[PDB]
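Student: Here it is, the structure in full.
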Amino acid sequence: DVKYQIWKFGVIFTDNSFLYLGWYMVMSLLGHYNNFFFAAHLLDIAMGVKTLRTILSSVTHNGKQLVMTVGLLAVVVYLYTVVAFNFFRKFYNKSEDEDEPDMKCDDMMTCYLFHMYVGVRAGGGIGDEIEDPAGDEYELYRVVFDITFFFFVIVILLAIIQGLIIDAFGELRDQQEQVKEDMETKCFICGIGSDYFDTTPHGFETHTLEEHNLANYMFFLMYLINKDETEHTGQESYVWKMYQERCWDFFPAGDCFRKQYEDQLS
Amino acid sequence: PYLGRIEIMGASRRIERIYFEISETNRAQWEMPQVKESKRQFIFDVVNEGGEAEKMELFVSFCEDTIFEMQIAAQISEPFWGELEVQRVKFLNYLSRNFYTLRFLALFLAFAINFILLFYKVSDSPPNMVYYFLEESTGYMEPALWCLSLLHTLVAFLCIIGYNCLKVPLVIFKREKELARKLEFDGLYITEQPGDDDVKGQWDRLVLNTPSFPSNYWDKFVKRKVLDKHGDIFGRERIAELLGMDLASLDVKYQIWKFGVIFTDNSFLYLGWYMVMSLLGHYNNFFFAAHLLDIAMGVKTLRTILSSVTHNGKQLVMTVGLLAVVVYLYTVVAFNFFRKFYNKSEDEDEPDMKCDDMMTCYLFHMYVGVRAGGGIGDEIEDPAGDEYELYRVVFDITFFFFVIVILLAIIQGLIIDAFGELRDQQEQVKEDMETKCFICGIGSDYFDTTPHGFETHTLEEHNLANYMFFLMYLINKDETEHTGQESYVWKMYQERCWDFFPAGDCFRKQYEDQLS
Ligand SMILES: Nc1ncnc2[nH]cnc12
Ligand SMILES: Nc1ncnc2[nH]cnc12
Ligand SMILES: [Zn+2]
Ligand SMILES: [Zn+2]
């Protein structure tokens, strides 16, 4: 079937894992051309090691927020660049030579590039990086500029990323705790709380290992699929018909054998 | 489909079910995404900062606001004096319906103008006052900038007009409704007479005698109701002269009051500031670079991230003041003992001591000591080879710990804690909505006795959407056409008594004996 083969090839080519393996092979081939291409395979540890994958998920959890805050940092640095370009052209000079001074804020693009390059990567704002403001009429304006840069651009806008990562670690930990506690406290299939089952000793364990085991439900489903039709019992035919009609009423919800027949079981 | 179900505490003091008809247009207004967002915000706010006593009050207020919003949406939606009036109202409706698209276009224009301005250059010679010129080889970007600035100012003007024609009615309706409630059920201007500490009350005092006081609020009989309620105490003639009513027969002032209200309105003020800076861009183009911060009010994720830091603005101000105080204390300590070291001049002829003056030493500390990564000792003269070695090393180390590490880690801790508290707020509101019924408060554990019990109860029996639809149905339906239960609920609503809302009870709890 040529059409089916074409469709299958399209599906597998769209598949992400197959695409990743194809890229792995392409870089492996290009290593033969330029050996250093084999140094790009070392990042496969991210997809390989489970703990590394979890740690990287801790930061990719808030990738959208990180992009948003980086855009906010770019916006505020551009605003400070405009503020500097309009008033403080003198100070951004990096050339000691008097014959050919190098002013790094005459051009708007150049001043923005200078800010994005060195002002953020400096530990004390831009005032510590560029010409000293003392002995000038704009002393107060420029010290306010430098201090506001230090607070709003370095402290807060590089602590937001750390807060985002810490919060992501926390939210992941609470997700794991919540799923574990929910599994411990409730029956997955029926939803009845464990407090009822703990009336008798080991009641919840017995219920979840003998009565409402999801593994047992899956085994029953595969048993129905494997067993030839017209060989089903009445209950098996009922469940098979429900499955073919895709109606999940047969799954017990809020009820169980003990709840149904406690009058005779007690 | 178009059938609504509710449960009330009827006159027989038992839970009773009421059926009514829901319109297709109203339903479409309900699943409108703007109304969905408003509902989400209302649920979050009430669950997070609302008690059970006033919860029904807040719910009814939100229902009334939503009803007014859908009425305005239906009004503006569309499926020589007369012709010009028709054209004008059509244009106003178009602006009202496309306010959000115009705002997005304004943001795009701001980004485009800023990007074009990113090719600014300075040249002393014409292309000591410098002649500013924009450098580019293509040649069309200057006319592009001029056209973009004109079109952006136009877009801002249409945005303000659309806001005035769309969202101002909500503010006017809310203010008039609150004034009517405080006049009737509280007698704020009859007995209480606020002690000049409520500027809002003083401003609303003007509109009392206006003829068309209930312009948007539906209850036009507020004057008659308050007169009937407070006659025997105040005086019929004095109530009539206070309210402007023609007792014997039983708007410039209103326009001024409305203008004052809209001018006080924060969103209108922000849009006015946007237009002012857009105009001042024509004077000095770099004023268009101040519109780029509109992304904070524009993008939802940016707004949430900025709320994460504005949550503790008071605490951040307090800790910055504490940092200023401690740096001043260290400045005093240095000024009294360590004047030698704060020298930044290598030249021996003219040494520059930066701690002889108290103001100068404080400025030096606030400027460089905090922004240094290793305290002030790494920034100023080395302490070795001196008698004050121990004192100065203790000074530097205490500065490093108390001023740089702790007092710049407090801000990071505050931001992290704010992120955490916001996350727990969202988790708590979601879990409360999942585990309890909003209207009645009965836990979900009872309803999960039968399969899908809680879902059926919250989608058929106690749906807040159904309650809002019933309330708007009562408002729309003409009086003297109400059924007995409808008249009962209407009377309760007019008396502002929320006993009819089921609290801690439901139809299943009431009649399980026959339902089982
Ligand atoms: N029904 C169930 N089967 C297996 N593990 C469970 N954990 C909780 N409920 C369970
Ligand atoms: N009564 C109710 N209506 C709609 N959503 C709900 N979530 C919880 N209770 C609800
Ligand atoms: Zn179970
Ligand atoms: Zn309920």
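The numbers used for chain A are those of Swiss-Prot, and the residues that appear cover 4772-5037, in sequence.
So how was this one determined? The header says electron microscopy, 3.5 Å.
Backbone N, Cα and C define each Cβ position, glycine as well.
Mutagenesis annotation in Swiss-Prot: A:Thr4825 to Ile, described as Decreases threshold for channel activation by K(+), caffeine and 4-chloro-m-cresol. Decreases inhibition by Mg(2+); the structure shown retains the original residue. For the published mutagenesis A:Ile4897 to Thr, Swiss-Prot gives the following note: Loss of channel activation by halothane and caffeine due to Ca(2+) store depletion, probably due to constant Ca(2+) leakage through the mutant channel.
Mind mapping these onto the model and telling me what they sit next to?
Tutor: Residues near A:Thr4825 (mutagenesis position) in space but far in sequence (CB under 8 A, at least 6 apart, same chain), listed by position: A:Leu4943.
Annotation note: A:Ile4897 (mutagenesis position) sits in a coil segment as assigned by DSSP. Contacts of A:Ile4897 (mutagenesis position) defined by a Cβ separation under 8 A and a same-chain sequence distance of 6+ are given as A:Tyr4851, A:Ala4855, A:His4886, A:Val4889, A:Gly4890, A:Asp4917, A:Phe4920, in order along the sequence.
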Student: Taking DSSP as the reference, which of helix, strand or coil describes A:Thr4825 (mutagenesis position)?
Tutor: helix
